[PDB]
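Visitor: Below is the structure I would like to discuss, written out as structure tokens.
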Amino acid sequence: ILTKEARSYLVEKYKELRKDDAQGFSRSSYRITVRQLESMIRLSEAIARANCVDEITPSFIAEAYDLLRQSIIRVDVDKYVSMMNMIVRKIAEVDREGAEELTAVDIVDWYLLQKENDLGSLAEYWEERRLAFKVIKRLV
Amino acid sequence: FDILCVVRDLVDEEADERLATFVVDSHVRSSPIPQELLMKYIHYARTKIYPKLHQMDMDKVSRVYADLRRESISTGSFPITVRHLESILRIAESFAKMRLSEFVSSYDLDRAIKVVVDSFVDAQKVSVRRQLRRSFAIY
Amino acid sequence: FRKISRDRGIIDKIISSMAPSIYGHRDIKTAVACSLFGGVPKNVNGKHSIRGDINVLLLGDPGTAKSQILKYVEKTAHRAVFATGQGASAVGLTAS
């Protein structure tokens, strides 16, 4: 049984786990689901069973943690922010599944194709178009 | 189904805080009413009290419906209908039961309208963001 | 008892009491409380009773609490029945 307040640490560990795994979504996610937070518990207690230690250690927690991590990696293989997110998203995917390069216009092309779903009004389209264009013009 | 509860959508710093504290709290174990008195409370109120609205000042609701209806027709389909009006009233008087109020009050209405209206909002497509801006007066 | 129901904030307190171990949401529990707590039937002489209940569609998401919440309701409510989907956990939803 872990009464120990080093459990607090576990939170940030849970917290450390999902953040880097939020973007991209093209990573191994999952989510990472809260059920995984819930999983880290039974894992911890498991390692406690292993080592006979009671109230465990933050270290054993880190072991269960890294374990889940490799189990994840094996699965891997505002305006400007949204556009910069597009840049990082496209590159991060294409670097892992390709070199990335090619026609810069295409990036705007498929970008408009994706954001067209979020467009509430024509002003949102026009803004997104002129922003992505502004970023590319600034970038070059 | 009158009330639709739709969960979303992604994690976050604080959300992970808030959650993890709760889970950890649970596993470590080994303001709200005591469960027993609430589970008595409910039965008690359902048996005894039958709240009722009074025709005089509640005409407002009608207006509200209109205020919701037409402006919602511009975007999204349908879903709104007089049914979805009736659910307002009924839910409101449920809250009137929690108040043990014997009659319907404006507070209850506030609560209800927030419930059903946010329910309707959250069902719609992402264009419902455009909806949100008129929810303010309804808020 | 009566003296407790008099404060206005009792509502919120109750909702907060409604699903302790989930940590839940304020909304999704609010619906639960509302439908679980009641409504008025209410028969119009002599014809139609409308409906006195609130039907909650809780639309979940894998990993969300969507199961556990309703399980609470089986413990708390007076008469509460768990039919699962089918297949079945008795009872099976169809009178026969």
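Following Swiss-Prot, chain C residues are numbered 484-579, in order.
Cβ from N, Cα, C; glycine included.
Look at Swiss-Prot and you will find C:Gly543, C:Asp544, C:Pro545, C:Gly546, C:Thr547, C:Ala548, C:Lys549, C:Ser550 tagged as ATP binding site. Record note (Swiss-Prot) on the mutagenesis of C:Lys549 to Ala: Reduces MCM2-7 complex helicase activity. Abolishes MCM2-7 complex helicase activity; when associated with MCM5 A-422. Reduces MCM2-7 complex helicase activity; when associated with MCM3 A-415.
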Visitor: Filter the binding-site residues C:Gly543, C:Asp544, C:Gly546, C:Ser550: retain a residue only if its CB is under 8 A from a CB of chain A. Output in sequence order; output 'none' if empty.
Guide: C:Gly546
Visitor: If we count other C-beta atoms within 10 Å, could you say which of the binding-site residues C:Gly543, C:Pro545, C:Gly546 has the fewest?
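Guide: So among C:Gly543, C:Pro545, C:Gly546, the binding-site residues given, the one with the fewest Cβ atoms within 10 Å is C:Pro545.
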Visitor: Under 8 Å Cβ-Cβ to anything in chain B: which of these recorded positions pass, C:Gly543, C:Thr547, C:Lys549, C:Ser550?
Guide: C:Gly543, C:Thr547, C:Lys549
Visitor: Counting other Cβ atoms within 10 Å of each residue's Cβ, which of the binding-site residues C:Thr547, C:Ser550 comes out lowest?
Guide: C:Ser550
Visitor: At a 10 A cut-off on CB-CB distances, which of the recorded positions C:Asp544, C:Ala548, C:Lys549 has the highest count?
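Guide: Of the recorded positions C:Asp544, C:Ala548, C:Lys549, the highest Cβ count within 10 Å belongs to C:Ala548.
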Visitor: State the three-class DSSP label for C:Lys549 (mutagenesis position), counting H, G and I as helix, E and B as strand, and everything else as coil.
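Guide: SS state of C:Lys549 (mutagenesis position) = helix.
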